[PDB]
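K.L.:
Here it is, the structure in full.
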There are 2 protein chains.
Amino acid sequence: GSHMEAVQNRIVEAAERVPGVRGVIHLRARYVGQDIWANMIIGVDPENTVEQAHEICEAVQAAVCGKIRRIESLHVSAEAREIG
Amino acid sequence: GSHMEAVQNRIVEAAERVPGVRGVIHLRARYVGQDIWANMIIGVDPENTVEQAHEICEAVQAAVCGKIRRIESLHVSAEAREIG
C-alpha cells in the first residue's frame, strides 16, 4: 500500500490492543502539511454506558498518541458493535 | 470575534438544539483550504448507553451538516455531562 496506508495500519494496531476495544471501525487520517489529523471510530460492547465508552476512547487516544508520532490532532469516538 | 468564531458559533447553535444534547463541550474547526474540518464533543446525560449517545451524535451530525455550509468533514463524539 501507500505510505498513508502503512501509517493507518500502525494507528489501528495501537488502538486495537486497548482493553474494551472491539476493533477499529473507521479511520480518516490526512496530512495537513507535515502533521497527521485523524478521526477514529472504535467499536465497543453495547453494554457500555456513555462514560464507560468514553473512558475506552481516552485509553485509545493515550495509546495512539504515545506510540504513533506526527499526529497533531486525534478524535476518537465509539459505536456499539456486536461483532469483532 | 473573527470569521472563524462566527462560524463556530453557528455550528454550536445548530447542534445545541438537538434533543438530548447537553451543550457543546468542545469544537475544533479549521479551514483546510476552502473547506471546514470540524471535531465536536457534545455533552449528553450520563444515563445514556453508548448506542443512545451515538444516536444523539448522529442527529447532531445531520443537523449541523444540513444547516451549515462548507463543512467537508465533521466528527461528533459524546461525553457524559452532569450540568448544562
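Numbers here mean position along the shown chain, with the first residue as 1.
Determination method: X-ray crystallography, 1.5 Å.
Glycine is no exception: its Cβ is also placed from the backbone N, Cα and C atoms.
Checked Swiss-Prot, it gives:
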BINDING   A:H54  Fe cation 2 binding site
BINDING   A:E79  Fe cation 3 binding site
MUTAGEN   A:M40 to L (Swiss-Prot position 250)  CTD behaves like wild-type
MUTAGEN   A:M40 to P (Swiss-Prot position 250)  Severely impaired magnetic response, cells make very few, small magnetite particles, less MamB and MamM protein accumulate. CTD no longer dimerizes, CTD has cannot fold properly and is unstable
MUTAGEN   A:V50 to G (Swiss-Prot position 260)  Nearly wild-type magnetic response
MUTAGEN   A:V50 to P (Swiss-Prot position 260)  CTD dimerizes, binds fewer cations. Loss of magnetic response, still stabilizes MamB
MUTAGEN   A:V50 to W (Swiss-Prot position 260)  Significantly reduced magnetic response, many fewer, much smaller magnetite crystals formed, still stabilizes MamB, CTD dimerizes, binds fewer cations
MUTAGEN   A:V50 to R (Swiss-Prot position 260)  Loss of magnetic response, still stabilizes MamB, CTD dimerizes, binds cations, dimer interface is tighter and twisted
MUTAGEN   A:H75 to A (Swiss-Prot position 285)  Wild-type magnetic response, no change in magnetite crystal size, number or shape
MUTAGEN   A:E79 to A (Swiss-Prot position 289)  Nearly wild-type magnetic response, fewer magnetite crystals of normal size and shape
K.L.:
Taking the mutagenesis positions one at a time (A:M40, A:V50), which has its Cβ surrounded by the most other Cβ atoms within 10 Å?
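P.N.:
Answer by Cβ density within 10 Å: A:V50.
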K.L.:
Applying a 10 Å Cβ distance cut-off over all chains shown, what neighbour count does A:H54 (Fe cation 2 binding site) have?
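P.N.:
So the number of other Cβ atoms within 10 Å of A:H54 (Fe cation 2 binding site) is 23.
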K.L.:
Cα of A:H75 (mutagenesis position) to Cα of A:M40 (mutagenesis position): how many Å, rounded?
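P.N.:
That separation, Cα to Cα, works out to 6 Å.
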K.L.:
Among all the protein chains here, how many other CB atoms are within 10 A of the CB of A:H75 (mutagenesis position)?
P.N.:
21
K.L.:
Just how many other Cβ atoms lie inside 10 Å of the Cβ on A:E79 (mutagenesis position)?
P.N.:
19
K.L.:
Which whole-number value in Å describes the distance between the Cα atoms of A:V50 (mutagenesis position) and A:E79 (mutagenesis position)?
P.N.:
10
K.L.:
How far is it from A:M40 (mutagenesis position) to A:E79 (mutagenesis position), counting Cα to Cα, in Å?
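P.N.:
A:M40 (mutagenesis position) and A:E79 (mutagenesis position) have their Cα atoms 11 Å apart.
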K.L.:
Just to verify a number: CA distance, A:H54 (Fe cation 2 binding site) to A:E79 (mutagenesis position), in angstrom, no decimals.
P.N.:
10
